[PDB]
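One structure below.
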Amino acid sequence: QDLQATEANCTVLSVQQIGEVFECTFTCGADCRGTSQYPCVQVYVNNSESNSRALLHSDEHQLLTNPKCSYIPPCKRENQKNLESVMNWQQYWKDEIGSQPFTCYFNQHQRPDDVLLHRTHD
């Protein structure tokens, strides 16, 4: 499944303080996979193309507001330090999606890459 094209989710986390829980995903050989559970985290995009999750800090003020959110061991491929660039990130999604996560699904089993692009609705 993961080895072949099939499921790939692309969602922009929503902006919330606390009261939300998220799960992380991992992929290994021998048909073995692992997941982790952690409270609410900053805002960015979840790359479930296989088992990756990217988190970005919208601002330090949010951390002071929800310091017990990402304090738990977060799973990120890279720190991705971003300063003024972070403001542009919100402007890019805020101007298009406004603030609604989305999921995707695609499979090469057919021949190329038929993909789906469902969006989150409030």
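Sequence positions for chain A are given in Swiss-Prot numbering; the residues included correspond to 45-166, in order.
We read in the header that solution NMR was used to get this structure.
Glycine is no exception: its Cβ is also placed from the backbone N, Cα and C atoms.
Other C-beta atoms found within 10 angstroms of the C-beta of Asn53 (mutagenesis position) number 17, with every protein chain shown included. According to DSSP, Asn53 (mutagenesis position) sits within a strand segment. For the mutagenesis of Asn53 to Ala, Swiss-Prot gives this note: Loss of N-glycosylation and reduced protection against charybdotoxin; when associated with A-90. The structure shown keeps the original residue.
The Cβ of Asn90 (mutagenesis position) has 21 neighbouring Cβ atoms from other residues within 10 Å, across all protein chains displayed. For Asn90 to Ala, Swiss-Prot lists a mutagenesis experiment annotated as follows: Loss of N-glycosylation and reduced protection against charybdotoxin; when associated with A-53.
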- Message: Can you give me the Cα-Cα distance between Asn90 (mutagenesis position) and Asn53 (mutagenesis position) in Å, rounded to a whole number?
- Response: 7
